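*Asks:* Got a structure here, written out as structure tokens. Questions coming.
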Amino acid sequence: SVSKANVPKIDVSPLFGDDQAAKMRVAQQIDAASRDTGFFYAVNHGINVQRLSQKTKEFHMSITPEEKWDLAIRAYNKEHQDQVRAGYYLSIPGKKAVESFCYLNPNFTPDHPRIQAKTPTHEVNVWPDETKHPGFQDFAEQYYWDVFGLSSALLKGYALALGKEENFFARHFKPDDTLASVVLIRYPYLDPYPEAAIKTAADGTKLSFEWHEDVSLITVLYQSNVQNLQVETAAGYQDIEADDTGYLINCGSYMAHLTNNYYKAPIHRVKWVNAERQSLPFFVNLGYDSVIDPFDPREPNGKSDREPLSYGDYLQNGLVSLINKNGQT
Ligand SMILES: C[C@@H](NC(=O)[C@H](CS)NC(=O)CCC[C@H](N)C(=O)O)C(=O)O
Ligand SMILES: [Fe+2]
């Protein structure tokens, strides 16, 4: 008595090519999914997810407490005042089970103009010692570009779905300046599992992370094959099936803003499961000054009474608000 949500599997391979009629047939599927539950699995994506999972497991199981403090974001280590987003997010044994590592655009180097200007939401990534984690930084940086490619293709499908030219979103999603992030999250098996680390929903469901809409344009997520996510629907919360061969895709609240809620940002939550598993989201964020004029695909003239919002303003407000609502992660 918690039924499964309709989450279609869509073959996105035409989005990488030049068959325009085939791309329109993919765009139709994206439209349908975005108007129903808001979630779909992208299949035939070209990314080696098994390897991704293996490399990530090797990192999570070998990092030590010393390394974690040395990489910690400022919420856990006061000496690291520049690390708001990038770094290690520690667990608190007996109180908080989850732990994670976040990194941003590898092009945000010490000489990048936005780093020199000290613009909010831009940081230089921190990495563990190469001899303790051979090949990890290089793997993680190449993964960023692999998922960036998949995301650009997906944004082509969303633009066509909405009646726009294929580069409508993608032209604002650029290697030199995207604020996109990867998060490598570890959810542990624990015996006993501390009650303090388990939250409870109004409907009685045990949770690891409460209800929310994503802070993103779209979210491109790989998870282990253990069911955990739920989406709010007409008929209550419904289970999203796991599939550790595909990427789970949904719209974030910036997409909802731009489309006047034609494509809603679905409300979803993370169930508590006592299992050792991985959750590896890529948050598709645009540039700091990117602005798309809002429109409404349900209106004849397509006009909307929403005002333009720059991406940088959206993102900094969003990330802080999500911490205030659902806690530091
Ligand atoms: C999917 C994953 N959830 C999450 O990652 C949750 C909700 S979408 N996301 C966040 O807390 C936002 C992380 C932002 C990141 N630090 C950045 O600076 O860009 C999970 O819990 O499994
Ligand atoms: Fe989410």
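By Swiss-Prot numbering, chain A shows 3-331, in order.
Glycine residues also receive a Cβ, built from the backbone N, Cα and C atoms like all the rest.
Found this in Swiss-Prot, in case it helps:
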BINDING   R87, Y91, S183, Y189, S281  isopenicillin N binding site
BINDING   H214, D216, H270  Fe(2+) binding site
BINDING   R279  2-oxoglutarate binding site
DOMAIN    176-288  domain 'Fe2OG dioxygenase'
MUTAGEN   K98 to E  Strongly reduced the catalytic activity
MUTAGEN   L223 to I or V  Strongly reduced the catalytic activity
MUTAGEN   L231 to T  Abolishes the catalytic activity
MUTAGEN   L231 to I or V  Strongly reduced the catalytic activity
MUTAGEN   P283 to L  Abolishes the catalytic activity
*Asks:* Quick test of your reading of the structure: among the binding-site residues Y91, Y189, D216, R279, whose CB sits under 6 A from ligand 2?
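*Replies:* Among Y91, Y189, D216, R279, near ligand 2: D216.
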*Asks:* Do me a favour and check the Cα-Cα span between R279 (2-oxoglutarate binding site) and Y189 (isopenicillin N binding site); whole Å is fine.
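*Replies:* A Cα-Cα distance of 5 Å.
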*Asks:* Going through the recorded positions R87, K98, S183, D216, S281, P283 in sequence order, which have a CB under 6 Å from an atom of ligand 1?
*Replies:* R87, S183, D216, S281, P283
*Asks:* Need this for a regression test: binding-site residues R87, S183, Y189, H214, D216, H270, filtered to those with Cα within 10 Å of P283 (mutagenesis position). What's left?
*Replies:* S183
*Asks:* Going along the chain, which residues six or more apart from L231 (mutagenesis position) have their CB under 8 A from its CB?
*Replies:* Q225, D241, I242, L250, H270, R271, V272, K273
*Asks:* Using C-alpha positions only, work out which of the recorded positions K98, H214, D216, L223 is nearest to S281 (isopenicillin N binding site).
*Replies:* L223
*Asks:* Check each residue in the chain of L223 (mutagenesis position) that is at least six apart in sequence and keep those whose C-beta is under 8 Å from its C-beta; list them in sequence order.
*Replies:* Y249, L250, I251, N252, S281, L282, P283, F284
*Asks:* Using a 10 Å cut-off on Cβ-Cβ distances across all protein chains shown, tell me which of the binding-site residues (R87, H270, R279) has the largest neighbour count.
*Replies:* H270
*Asks:* How many Å separate the Cα atoms of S183 (isopenicillin N binding site) and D216 (Fe(2+) binding site)?
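*Replies:* For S183 (isopenicillin N binding site) versus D216 (Fe(2+) binding site), the Cα atoms are 13 Å apart.
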*Asks:* Listed isopenicillin N-binding residues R87, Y91, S183, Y189, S281 - what's their greatest C-alpha to C-alpha distance in Å?
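*Replies:* Value for the max Cα separation, rounded to a whole number: 19 Å.
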*Asks:* Quick check: of the recorded positions listed here (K98, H214, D216), which one has the Cα closest to that of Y189 (isopenicillin N binding site)?
*Replies:* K98
*Asks:* For a three-state summary based on DSSP, what are the helix, strand and coil counts in the domain 'Fe2OG dioxygenase' (176-288)?
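*Replies:* Per DSSP, the residues of the domain 'Fe2OG dioxygenase' (176-288) fall into 9 helix, 48 strand, 56 coil.
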*Asks:* Looking only at Cβ atoms, how many others are within 10 Å of the one on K98 (mutagenesis position)?
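*Replies:* Its Cβ shell of radius 10 Å holds 17 other Cβ atoms.
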*Asks:* Can you tell me how far the Cα of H214 (Fe(2+) binding site) sits from the Cα of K98 (mutagenesis position), in Å?
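*Replies:* Cα-Cα, rounded: 19 Å.
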